[PDB]
Structure formats: structure tokens, C-alpha cells
Amino acid sequence: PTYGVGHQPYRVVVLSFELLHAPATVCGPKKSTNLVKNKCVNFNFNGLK
Amino acid sequence: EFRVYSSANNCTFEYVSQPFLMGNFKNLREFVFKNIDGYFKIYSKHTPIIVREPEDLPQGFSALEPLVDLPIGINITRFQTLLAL
């Protein structure tokens, strides 16, 4: 710690995510909103838009 | 009592679904195993069955409910059975 911030160790983590022919199992976040019925709404469910 | 193998390598998937595939009457457990577009599907159906005489599959319609949809994505051309003594 007697040195400056220039040459201090920065813990480095590299992410490698290559896509192949295997089925995907880990995805990104899925946002959601509150439901209000008895009116014509654009539904955007998992596979039924 | 893990007499199935002798070495354990780098595994890519592991699941321990606690609910598992489960007086004079016996039970019949039907399963359907398939693998399509990478996903490995397993359907199960449990039904009590009374003993007849030539011990064959009973006559009747009983659909199998979808149970597991494990995403594996491997080539499966051979299979075996693990029974307990």
C-alpha cells in the first residue's frame, strides 16, 4: 500500500459465453408488470403474443 | 452402494428433484423416454393394477403425464436398466 494507484493489482474476471447447438439453459432477466383485466390489453406472455 | 460406476468426471448437469417417480394390489409404472431438439423428455404414469394370470400389460387407456423436460443436448443411442437386488 505504500505505492500509488497506478500499479496496484486489479482483480480481473473475464466472462466467456460461446453459443453452440446445445439448448440454452441460462438467460437474462425477465421483467414483468402488473395485470389489469376486463379491458383489451396487449399480452406478451412467454410464447403467446 | 454406488456400484454403477468407478470414476466421476466433469459433469455438466445435476438434479435432485426430491419428489421422485412414485396391500395385496400391485402398481404399474409407465415411462416414456425421448430426446428431441436437444431436450430430453420423460413422461410418467403410476396406476394400481390387480393381478390377472399371464402377467401382461392390462387392457385400457391411460395417458402419461409430462414429468421432466431436462435440457441435455447429447447423443443417446443406447440405454440400460438399473434394478436393485
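Start at 1 and count along the chain as shown; that gives each residue its number.
Recorded method is electron microscopy, 2.9 Å.
Yeah, the Cβs are placed from backbone N, Cα and C, and that goes for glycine too.
Applying an 8 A CB threshold to same-chain residues 6 or more apart, the list for B:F2 (variant position) is empty. Recorded in Swiss-Prot as a natural variant, B:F2 to L (Swiss-Prot position 157) carries the remark: In strain: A23.1, Omicron/BA.2.75.
For the mutagenesis result B:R29 to K (Swiss-Prot position 190), the note given in Swiss-Prot is Partial loss of biliverdin affinity. Counting only same-chain residues at least 6 apart in sequence, those with a Cβ under 8 Å from the Cβ of B:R29 (mutagenesis position) are B:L21, B:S44, B:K45, B:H46.
Quoted from Swiss-Prot, the note attached to the natural variant B:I49 to V (Swiss-Prot position 210) states: In strain: Omicron/BA.2.75. Listed in sequence order, the residues of the same chain lying 6 or more apart from B:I49 (variant position) and placing their CB within less than 8 Å of its CB are B:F25, B:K26, B:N27, B:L28, B:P58.
In Swiss-Prot, the entry for natural variant B:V51 to G (Swiss-Prot position 213) states: In strain: Omicron/BA.2, Omicron/BA.2.12.1, Omicron/BA.2.75, Omicron/BA.4, Omicron/BA.5, Omicron/BQ.1.1. The structure shown retains the original residue. Sequence-distant neighbours of B:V51 (variant position) (same chain, six or more apart, CB under 8 Å from its CB) are B:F25, B:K26, listed in sequence order.
What Swiss-Prot notes for the natural variant B:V51 to E (Swiss-Prot position 213) is this: In strain: Omicron/XBB.1.5, Omicron/EG.5.1.
Record note (Swiss-Prot), natural variant B:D56 to G (Swiss-Prot position 215): In strain: Beta/B.1.351. The unchanged residue is displayed. Of all the Cβ atoms in the protein chains shown, 7 others lie within 10 Å of the Cβ of B:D56 (variant position).
Among the natural variants that Swiss-Prot reports, B:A63 to V (Swiss-Prot position 222) is described with the note: In strain: 20A.EU1. Counting only same-chain residues six or more apart in sequence, the Cβ atoms lying under 8 angstroms from the Cβ of B:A63 (variant position) belong to B:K45.
According to Swiss-Prot, the mutagenesis experiment B:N75 to Q (Swiss-Prot position 234) carries the annotation: Increased resistance to neutralizing antibodies. For B:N75 (mutagenesis position), no same-chain residue 6+ apart in sequence has a C-beta under 8 angstroms from its C-beta.
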